[PDB]
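Here is the structure we will look at.
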Amino acid sequence: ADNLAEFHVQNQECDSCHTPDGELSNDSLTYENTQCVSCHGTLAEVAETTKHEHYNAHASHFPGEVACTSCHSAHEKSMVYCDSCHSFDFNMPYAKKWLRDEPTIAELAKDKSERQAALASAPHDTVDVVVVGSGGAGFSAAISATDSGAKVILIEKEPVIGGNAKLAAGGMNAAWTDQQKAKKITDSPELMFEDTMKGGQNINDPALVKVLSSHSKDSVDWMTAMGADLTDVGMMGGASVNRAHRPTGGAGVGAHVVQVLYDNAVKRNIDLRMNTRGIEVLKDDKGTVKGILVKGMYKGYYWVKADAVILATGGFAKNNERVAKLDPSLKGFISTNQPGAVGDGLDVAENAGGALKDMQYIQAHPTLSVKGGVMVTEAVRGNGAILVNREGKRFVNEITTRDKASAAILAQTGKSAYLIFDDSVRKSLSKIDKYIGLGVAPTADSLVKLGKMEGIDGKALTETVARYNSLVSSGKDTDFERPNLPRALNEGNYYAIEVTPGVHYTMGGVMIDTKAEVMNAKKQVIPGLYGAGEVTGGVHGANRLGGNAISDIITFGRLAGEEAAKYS
Ligand SMILES: Cc1cc2nc3c(=O)[nH]c(=O)nc-3n(C[C@H](O)[C@H](O)[C@@H](O)COP(=O)(O)OP(=O)(O)OC[C@H]3O[C@@H](n4cnc5c(N)ncnc54)[C@H](O)[C@@H]3O)c2cc1C
Ligand code: HEM
Ligand code: HEM
Ligand code: HEM
Ligand code: HEM
Ligand SMILES: O=C(O)/C=C/C(=O)O
Ligand code: NA
């Protein structure tokens, strides 16, 4: 067979997968995927037949109910989604190599003829609010608005939910939580505000940072009330105290928060549409929002009539061409992002009249795994790991800001360094077991041995760890001034993870006020248009602190949903 449908139709009728009229149920292919499941079982049952010791196409870290058509198309060869970040040994039937080729919004001007037909038609749906993007901010805004009594449609251009938020690991910052108090941490919204402003080099909009710090506990409470576990509180770079919240044991905050949000949206019967891209915000004759033109992958263009549109589309850190124009020093770097994080949501915001700000500030995460090409959480360092160069020495305060850590790593021999930790650090953060499972954390029972395996001066590394453990024991790092020294590296075996910087997060984006209203260049509100999450600018100034983006998307996502519902 040349394709999956041809294979099945050798023994099956068209309606084994299709509806009675033959029309595709919707752009999520809901009915069609139910038929795959009726014969093959759920994703979890299929995964029992495709086990590999350390990986499995059908049982991943992605949250929500991943549709089979996310990777298996019927009438044409299709791509494995995991290939966008990993290169696992897979043999999917009718596969084709991963290639992301998505037209820009500007390029979609070529469909002017089909777009005009869509716009001349009646709206396909008439609702109160449309949320664009199924990352943490968009689910938060959909739930919030629905809970306030608004009828929402939440759209997502990708085949799978959660954007980059599902990838988040280190935590969600918040101050003065009940969770901190149970771990005996003392903090305050004022101190979180202070750390954030200083970390962003005072470029941050202070009114936006006040919303971030003051709503932070409430956002933690809201998520927890919805079923989230945010009881583990760790340290991330640039924070005066531990305030990065995550599930018990140090599991990744991201996939968990998005799973909780999805489950809550499903419980509320929120109309969620996959493979549906927002293209153009429509405005009436007085310039207020009247709806949005969308492009369904399977159904074509159509528009939704609504009072409000909430853009929650994420950043543009996968788009190296846009990134290099703004910061030529990041040209050619690998990204930590999902494949659709290219900034089309910003183009939608701008075409609607929204202005952008702080676009030149682009964050590189200092620690991408060289071997795996994926982000290694900063929580590995916050929980006690050090960084060594190939000479087996420390060279930087490992919990300094991201700008300084990336430069210090790139200044080392080979333009990369190694995270070094022991079993005490490993046991303190369960996320570390995920790097070991990926095969990117070689181990040995001595540093001399570990060094020999990874090309690190073994005898200098041994000395380096003994010296660092002495500083931990005395409580002051006189070599690099790391202000938090939580553990000695002296339990069990040792591990090394080769790391280098990668493009991660875009601090700039659409200008919003404190009600998450999108504004134009004259600082005028565009009635009905909201923005929330990494697509906005002004919250994080020149450098975002680790943990502050998950805090931002919940707080601003929730706020946008409530304001949009009220506006109506
Ligand atoms: C690997 C990784 C780990 C991280 N860890 C942390 C952490 O621990 N703490 C922290 O503070 N931050 C962390 N960050 C950053 C944080 O995850 C993000 O900034 C992300 O959660 C922002 O969420 P968001 O909702 O704004 O956007 P995203 O979660 O990226 O979701 C936006 C969604 O919009 C969809 N979309 C985009 N354009 C359109 C369009 N035109 N039409 C329809 N849909 C569209 C995208 O496909 C995407 O699904 C991490 C980021 C990454 C990449
Ligand atoms: C889009 C929907 C579906 C998906 C993604 C899917 C997936 C697949 C895949 C990848 C294969 C292996 C192909 C090969 O080896 O070349 C397969 C085979 C098979 N499929 Fe499907 N399938 C779908 C729908 C269905 C339905 C509706 C039925 C039954 C009515 C079905 C029954 C089978 C059977 C019997 C086989 C052969 C192997 C076996 O006995 O399990 N599939 N399917
Ligand atoms: C000869 C039998 C079939 C016919 C005539 C048929 C017809 C079609 C048509 C016309 C489309 C495009 C619809 C549109 O763009 O609006 C489509 C798409 C689709 N069909 Fe089929 N179909 C058949 C068998 C199957 C089978 C056996 C499967 C699953 C194993 C399947 C699953 C799908 C899916 C998932 C889509 C969405 C796009 C894609 O994945 O290719 N169909 N079909
Ligand atoms: C319930 C949902 C799905 C169904 C029913 C389904 C069906 C199947 C089947 C029947 C096979 C062949 C297994 C065999 O050798 O007998 C297969 C293989 C595969 N599928 Fe799926 N699939 C689903 C979802 C997905 C998704 C969402 C992805 C990607 C994220 C994916 C990627 C693959 C890959 C890469 C292979 C080859 C596995 C390997 O080489 O280990 N599938 N699928
Ligand atoms: C269904 C698709 C995928 C599969 C089956 C898969 C598989 C895996 C596996 C086996 C690991 C090692 C730890 C573990 O067992 O979970 C891992 C880790 C990781 N993967 Fe994926 N992957 C998928 C897609 C992606 C994509 C598209 C991205 C990036 C956008 C990504 C980002 C990461 C990261 C950052 C890690 C490090 C550990 C963590 O943060 O949990 N993965 N993946
Ligand atoms: O877990 C991390 O290293 C990423 C945190 C962040 O981007 O805030
Ligand atoms: Na931004």
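Recorded method for this deposit: X-ray crystallography, 2.0 Å.
Note: Cβ is positioned from N, Cα and C throughout, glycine not excepted.
Marked as heme c 1 binding site by Swiss-Prot: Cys14, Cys17, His18, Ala74, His75. DSSP gives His75 (heme c 1 binding site) a coil state; it is part of no helix or strand. Sequence-distant neighbours of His75 (heme c 1 binding site) (same chain, six or more apart, CB under 8 Å from its CB) are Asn3, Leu4, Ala5, listed in sequence order.
Annotation source Swiss-Prot lists heme c 3 binding site at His52, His58, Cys68, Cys71, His72, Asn91, citing experimental evidence. All protein chains considered, the CB of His72 (heme c 3 binding site) has 18 other CB atoms within 10 Å.
According to Swiss-Prot, the succinate binding site annotation covers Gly170, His365, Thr377, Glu378, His504, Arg544, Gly547, on the basis of similarity to another entry. Other C-beta atoms found within 10 angstroms of the C-beta of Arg544 (succinate binding site) number 25, with every protein chain shown included. Look at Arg544 (succinate binding site): DSSP puts it in coil.
Of all the Cβ atoms in the protein chains shown, 29 others lie within 10 Å of the Cβ of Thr377 (succinate binding site). The annotation fumarate binding site is assigned in Swiss-Prot to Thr377, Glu378, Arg402, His504, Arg544, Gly547.
DSSP gives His61 (mutagenesis position) a coil state; it is part of no helix or strand. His61 (mutagenesis position): 10 other CB atoms within 10 A of its CB, across all protein chains. Listed in Swiss-Prot as a mutagenesis experiment, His61 to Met is described as follows: Reduces catalytic activity 5-fold. Reduces affinity for fumarate.
In Swiss-Prot, a mutagenesis experiment is listed as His61 to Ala, annotated with the note Reduces catalytic activity 10-fold. Reduces affinity for fumarate.
Same-chain residues at least 6 positions away in sequence with a Cβ under 8 Å from that of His365 (mutagenesis position) are, in sequence order, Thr336, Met375, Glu378, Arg402, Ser406, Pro501, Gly502, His504, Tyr505. Annotation of the mutagenesis experiment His365 to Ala in Swiss-Prot: Reduces catalytic activity by over 75%.
Cβ neighbours within 10 Å of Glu378 (mutagenesis position), excluding its own Cβ and spanning all shown chains: 28. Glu378 (mutagenesis position) falls outside any helix or strand according to DSSP and counts as coil. For the published mutagenesis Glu378 to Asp, Swiss-Prot gives the following note: Strongly reduced affinity for substrate. Reduces activity 10000-fold.
According to Swiss-Prot, the mutagenesis experiment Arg381 to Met carries the following note: Strongly reduced catalytic activity. No effect on substrate affinity. Non-local neighbourhood of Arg381 (mutagenesis position): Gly237, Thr367, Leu387, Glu398, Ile399, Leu419, each in the same chain, at least six residues away, with C-beta under 8 Å from its C-beta.
For the mutagenesis result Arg402 to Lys or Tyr, the note given in Swiss-Prot is Reduces activity 10000-fold. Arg402 (mutagenesis position) falls within a helix when secondary structure is assigned with DSSP. All protein chains shown were included, and the count of other CB atoms within 10 Å of the CB of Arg402 (mutagenesis position) stands at 24.
According to Swiss-Prot, the mutagenesis experiment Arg402 to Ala carries this note: Loss of activity.
Within 10 Å of the C-beta atom of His504 (mutagenesis position) sit 27 other C-beta atoms, taking all shown protein chains into account. For the mutagenesis of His504 to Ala, Swiss-Prot gives this note: Reduces catalytic activity by over 64%. The structure shown keeps the original residue.
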Cβ within 8 Å of the succinate site's Cβ centroid: which residues qualify beyond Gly170, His365, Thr377, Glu378, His504, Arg544, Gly547?
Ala168, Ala169, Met236, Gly237, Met375, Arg402, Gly546, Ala549
I'd like to know which of the recorded positions listed (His61, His75, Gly170, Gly547) lie near ligand 1, counting only a CB under 6 Å away.
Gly170, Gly547
Residues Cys14, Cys17, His18, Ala74, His75 binding heme c 1 per the record - widest CA separation, whole Å:
13
Among the binding-site residues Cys71, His72, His75, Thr377, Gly547, which have a Cβ atom lying under 6 Å from any atom of ligand 2?
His72
Long-range same-chain neighbours of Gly547 (succinate binding site), Cβ under 8 Å, sequence gap at least 6?
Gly170, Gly171, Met172, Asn173, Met236, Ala239, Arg243, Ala244
Nonlocal residues around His58 (heme c 3 binding site), in sequence order (Cβ under 8 Å, 6 or more apart):
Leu43, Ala44, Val46, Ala47, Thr50
Enumerate in sequence order the binding-site residues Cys14, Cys17, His58, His75, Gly170, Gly547 whose Cβ-atom distance to ligand 3 is under 6 angstroms.
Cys14, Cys17, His75
List only the single closest residue to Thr377 (succinate binding site), chosen from the binding-site residues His52, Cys68, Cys71, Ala74, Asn91 by CA-CA distance.
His52
